[PDB]
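Before any comments, here is the structure.
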There are 4 protein chains.
Amino acid sequence: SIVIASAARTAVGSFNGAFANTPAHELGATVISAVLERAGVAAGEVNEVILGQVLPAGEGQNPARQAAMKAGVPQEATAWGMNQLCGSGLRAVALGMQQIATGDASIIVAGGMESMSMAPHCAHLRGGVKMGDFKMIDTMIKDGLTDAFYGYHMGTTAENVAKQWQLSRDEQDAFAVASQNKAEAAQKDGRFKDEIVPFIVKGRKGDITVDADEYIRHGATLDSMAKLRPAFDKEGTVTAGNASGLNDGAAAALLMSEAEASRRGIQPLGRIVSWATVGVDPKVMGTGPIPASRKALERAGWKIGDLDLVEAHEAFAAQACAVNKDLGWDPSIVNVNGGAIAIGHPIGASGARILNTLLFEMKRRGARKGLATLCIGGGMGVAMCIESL
Amino acid sequence: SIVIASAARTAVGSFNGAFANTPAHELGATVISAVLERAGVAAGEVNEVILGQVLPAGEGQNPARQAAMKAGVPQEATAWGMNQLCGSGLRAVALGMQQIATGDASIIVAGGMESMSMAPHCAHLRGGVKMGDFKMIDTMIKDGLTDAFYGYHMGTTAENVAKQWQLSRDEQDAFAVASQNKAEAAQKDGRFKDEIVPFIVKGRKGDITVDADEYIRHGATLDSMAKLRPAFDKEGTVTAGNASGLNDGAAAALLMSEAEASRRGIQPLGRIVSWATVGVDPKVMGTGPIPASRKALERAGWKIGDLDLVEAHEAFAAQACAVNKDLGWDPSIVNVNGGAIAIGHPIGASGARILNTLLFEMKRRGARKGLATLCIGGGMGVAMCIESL
Amino acid sequence: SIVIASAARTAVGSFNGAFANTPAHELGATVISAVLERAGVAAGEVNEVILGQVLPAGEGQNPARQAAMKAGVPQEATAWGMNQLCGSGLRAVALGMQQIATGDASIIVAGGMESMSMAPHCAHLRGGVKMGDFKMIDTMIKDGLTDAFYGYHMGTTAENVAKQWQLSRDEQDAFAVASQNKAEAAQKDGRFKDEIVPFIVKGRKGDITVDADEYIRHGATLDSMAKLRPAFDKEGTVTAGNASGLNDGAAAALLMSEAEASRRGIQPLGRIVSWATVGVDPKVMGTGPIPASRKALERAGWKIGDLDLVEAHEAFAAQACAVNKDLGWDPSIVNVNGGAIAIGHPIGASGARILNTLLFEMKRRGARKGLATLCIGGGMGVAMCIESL
Amino acid sequence: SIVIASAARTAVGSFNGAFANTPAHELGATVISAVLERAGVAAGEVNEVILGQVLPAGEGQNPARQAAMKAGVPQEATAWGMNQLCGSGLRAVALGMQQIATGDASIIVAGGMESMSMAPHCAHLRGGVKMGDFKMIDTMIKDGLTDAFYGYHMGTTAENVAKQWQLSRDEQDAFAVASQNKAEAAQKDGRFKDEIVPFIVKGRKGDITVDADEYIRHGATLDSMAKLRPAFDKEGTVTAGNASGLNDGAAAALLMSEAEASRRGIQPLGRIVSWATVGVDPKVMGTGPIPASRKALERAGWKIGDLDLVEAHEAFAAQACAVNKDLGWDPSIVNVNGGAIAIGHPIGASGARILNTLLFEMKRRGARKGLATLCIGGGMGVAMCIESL
Ligand SMILES: O=C[C@H](O)[C@H](O)[C@H](O)[C@H](O)CO
Ligand SMILES: O=C[C@H](O)[C@H](O)[C@H](O)[C@H](O)CO
Ligand SMILES: O=C[C@H](O)[C@H](O)[C@H](O)[C@H](O)CO
Ligand SMILES: O=C[C@H](O)[C@H](O)[C@H](O)[C@H](O)CO
């Protein structure tokens, strides 16, 4: 029914790094063109653009639209942004999939984009301030990284899950180092070249082409991971090393009916067979994927043993390990090329980013069945099933 | 197929007025409760809450999820926000329709919220500011009022439409007072009492109940509308008198299959027969309603003559007339109880606000075929056709 | 040797009151003009202007020089500011007196000025702020009212003194009401008319002439005082009612040699016979006046008994009482026209402010020997002795 | 009668460089300790610390006092800051001299300190920001480098002087290069070691010791200067290269009567024979040292020809060439070790900074008579004559 005709993403950039000054809509713009040209479809053919974004502050009216306009998409089309936090970039893919199934559209471009570097500090000042200090609020931390119900960082929700499943520091660090090692394996082999479209950072001191994930750490040993201090709980287990990072990047994909694909002689990356989203307790948001992944598989009629490959968001090694333990899928088909702990996590784009990894890694190894899932801040989960054509 | 079990909106505050310090999701929580109470349907049964919101800076993670949790929707359910600007509120409703239509969900609460009053000031400050003055940005104007392509205010795009459709000062001023007269009337007549759900402003000075819109200016005369200066073009014609304002507010509707309402013994306010959205030159964004409505009507198999009522958002008396004159529809069924010019413009919510005034009026007067439509900064429109039983 | 030929002060404005948007150097300018006029001295004769100012942030380069230049003092002259906190306005006069004594200048305008209302919020942002919240600091509170070593407000050092001297809530409130009542009586009787020069607050819808000290409460009751809660210690004794206020104001004096005075035929307001400054423990800064007054008196060769009139700065009722008991002078000759609790406390100006009150009350009643004294945050005192010619 | 017993300054850091996060009173503290140590005088014997500072916003109550307390000066002492802009640090020495001359003190530590790096941005926000963007003001530029009467940068007053004296870009850039080469030679030779007291920048990740002036360019070229664009008038002459810099530092001298020094067996750095301050046209503030020096020499009874060494502040190549031109002293006794173009210009400290360089160079070369002099924004000059004992 609905295929993903084509994909693309920038490389994930380190916090205040390669894209320290790049607006999200501009990474979304480049990423939009990539899927247009990779599929040989013209921007004058895109009905609408759906883009996940969690930190829009200061970017101006409807960033999703600036990204489509800059991308070359004609004005007679439509564009919009959305936010289911970390799951945003993949929920957009499912939302675009729904515009087509209801016949409200032929061709959608869907994904997400985040610039955590460009997120401003804010303060409500209309009332004036007669006397005393006031706080300038970091929107990245407040709107993206802090639980609105329990008042603490997502790193604390990860300490909770850790306690639940009794995950030792050692095990988490092992997972963390494996992630970094698998990504360093995939980077130096070229398995990210395909899915990555280079981004040119226009500049005054001379242009700059960025086409490599800069967050990945090389020579990451168990030892280097064990010298780290806890980053949330002083007697805890969660560290900077065994947890995702703060990053910049974007990721989209082109959607059309399977028949449309055939009309244009296009060889899609996969068919979207099912998706699903379920809520859990914010205190243990890390558990999101389990109910989400099983719901998805149910709607697909698949068994967890039918999966050839899995991309499972690495918010924290803590929650990552506990999700694997329960679902029991072969941990040698999960995050084959490493995950967020190494690749980074530009929130709003992340769900569409691992979709990119999942799809291109299915094409090169010939896998037929794949799943992508992420935990979500505020206690949610989301998952999707892709089938190779 | 898909019906609106019920609906509810808060009263619309004045900028820095009655909801001066009320966070968006607070107004949303009340409204979510409101649709559930009015339909007699437990919170647990809600699958997902969908809310438009344009100004979320500083309000914390996924404000849509916050509205649901305070309203009492269980953690099991899911929530997310989205941003198609002025159409956001009406877009969540259709999207809520699609969740059910594609069988992914049974019961949806959709609508819009907006605290233009709580919207903060911001600046990017991570790269440092080595030397020299800088600007602290007003998020309300930056992300809500200013065109991201041509660098100017919505009022300047309303002016463009004026020059184009040769609309004059009088035609506009006549439209504004007629709108301020119809509203004041409807309010006195008690015509808003059913849709509005009272919000308590929990204060220290004393708990205040807000049960009426406060932007409605009584005794509006053309004489007083004429003593006004132009604030967009010195020698122009668009005045604060003939344009909507900055406003706070929230609105919503409970969605479910028509058979579902049936088995649940619920008498629905309408059925959503279709919807659409199209793009247009950003510089004349006020024309949005024109293609979008011609789109939605077609999908409904209706002729303009078939409509017995209409709700067309009152951004500016300029864009508004140009709509009325292009479609031809009978102006005396357009905005029977006043418009945003008189009522207010809580951006993200205006799409869900007008749906309410439409549905309760379609029911008060027994109209059969309705339609709500807005224009959207950036150059778009959203349309949707309603039908009672 | 050195005399005060003339003096003058603006009325003292309430916080964000009469001078809400009047920069301090404007108040200084009116006051420089008044002392010149009152003395029969031309601006072109002024060698140097010296002004205490504690909170100059944002006012531009050398506000002292701005006041002088706006006053018509010629470019050939010099001007500078200085900061010894609450003592600034008095110290500046001593410093002025020293330029003359060492033969370095003939004619000096000395005093201080302060707009607490115009003090800005601020933040260090040159290195950026990687991530996380940051405070916009209130320069008034930070640079004016907080101790730099122990981190608490001046009102806490007042508690410290209240415990040290065992001063009851009741004794302090009585002192509080007495100050207010004396000031109101002095105001109605016209006792402030001589010293005060009217200030014209320029407007567009009407200039306003301010010539009355607006911080003085009329008909103040002990009950209004007793009903207030401690403001610095939850089970404390210092309240907003028994403390000084935040205010705007300027005050100055024109110095020249006694012989230069005689040559001109001016009948001076007084001869400066000595001054002193001494440090104390920051924790109990309120006690600064004790050692300072004692050193000033010894330098003058006077006994405490020789004083006919005293002006001792009322930072807080607590410290004022402790100084009076410690020094032992008849309280009936101290702050005979009220003090800072009623009149207000423009930090940089206060020392000259109370010099003004001392001087005109001395001439009024024919008192031969006077003393002015203030406590200083950070733990210091300053005192000056004056004798009539 | 008054001698300089000892002197010290920190190295001068570059804008946001070695002292980027070091508060100014911390630099001052170190220098106070150094002069005490170098003289053989105990902290317990200090009566008063007087420190020039132009940018104290956000640093807390009376930074002069924080430095004295941090340095170990007893609480019974006193401390105050003052501001005559660029002249502050030298004036402070004259002022301390006057305390001793008038018999009010015996031992004074006087100088200046500045952290241009740590100066904050600011805004007046009490009245309330109605709606829309407001300016965050850079205190350094506003209160340090901008003229309060004509609105433009100090670099523009230098263009004024350039045109007036017809100084080419060539003569200025020649002066700029010569200043850098002299200071580099003096640094290489160790001529700054005597005056500099090392500073320890505390660091969680290590302590760094700063004992070299870091603004100084090594091997500066004529071509490096010639390349630059004028910074203040597009067809002008003054550039970043021929102008002084933005820097951090502190500097001081320890003062006592000649007779006191003799009692203690101290061999002083010099006798203070006279000082003078004089105003000029703000438009041409750079010319300030001309009348100040003449008046100082006239007060000392010296001919310009009697000077053996001279330190004349290098605000701008343009103004320094003019001063030398009108005064006519052998340029080969002026800034024998380079000046502020090379070494830097920490506003409040620079006047003591040049005092230090003159004092130690006088001692090494055996010069009998010397002069230090600075121009001052807003139109003033200060100078001081020193003779060897
Ligand atoms: O000794 C001279 C005086 O200071 C003035 O003449 C006096 O203060 C008057 O109030 C003038 O208005
Ligand atoms: O390292 C120590 C100092 O460089 C000297 O003691 C200095 O010359 C003093 O100022 C002497 O008065
Ligand atoms: O406008 C003033 C004159 O033109 C002179 O420049 C003046 O006497 C200055 O104070 C000295 O430079
Ligand atoms: O004593 C030697 C000095 O290095 C020179 O005097 C210096 O170069 C002059 O200031 C420029 O002519």
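Indices start at 1 and increase along the chain as displayed.
The deposited model was determined using X-ray crystallography, 2.3 Å.
Backbone N, Cα and C define each Cβ position, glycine as well.
Residues or ranges marked as active site, acyl-thioester intermediate in Swiss-Prot: C:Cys86. Secondary structure at C:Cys86 (mutagenesis position), taken from DSSP and collapsed to helix, strand or coil, is helix. In this view, C:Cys86 (mutagenesis position) is surrounded by 31 other Cβ atoms within 10 Å of its Cβ, with every protein chain counted.
The active site, proton acceptor feature in Swiss-Prot is assigned to C:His345 (among others). In this view, C:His345 (active site, proton acceptor) is surrounded by 29 other Cβ atoms within 10 Å of its Cβ, with every protein chain counted.
Taking a C-beta cut-off of under 8 angstroms and a sequence separation of 6 or more, C:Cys375 (mutagenesis position) has the following same-chain neighbours: C:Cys86, C:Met285, C:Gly286, C:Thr287, C:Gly288, C:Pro289, C:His313, C:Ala315, C:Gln319, C:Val323, C:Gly381. Feature annotation from Swiss-Prot assigns active site, proton acceptor to C:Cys375 (among others).
Following the DSSP three-state reduction, the secondary structure of C:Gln61 (mutagenesis position) is coil. When other Cβ atoms within 10 Å of the Cβ of C:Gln61 (mutagenesis position) are tallied across all protein chains shown, the result is 26. According to Swiss-Prot, the mutagenesis experiment C:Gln61 to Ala (Swiss-Prot position 64) carries the following note: Slightly lower activity.
Annotation of the mutagenesis experiment C:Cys86 to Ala (Swiss-Prot position 89) in Swiss-Prot: Loss of activity.
Where Swiss-Prot documents C:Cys375 to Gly (Swiss-Prot position 378) as a mutagenesis experiment, the accompanying text is: Loss of activity. Mapped onto three states, the DSSP output places C:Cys375 (mutagenesis position) in strand.
Listed recorded positions C:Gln61, C:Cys86, C:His345, C:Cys375 compared with chain D at a CB cut-off under 8 A give C:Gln61 as the close ones.
Reported as a whole number, the C-alpha separation between C:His345 (active site, proton acceptor) and C:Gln61 (mutagenesis position) equals 24 Å. In the three-state DSSP scheme, C:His345 (active site, proton acceptor) falls into the coil class.
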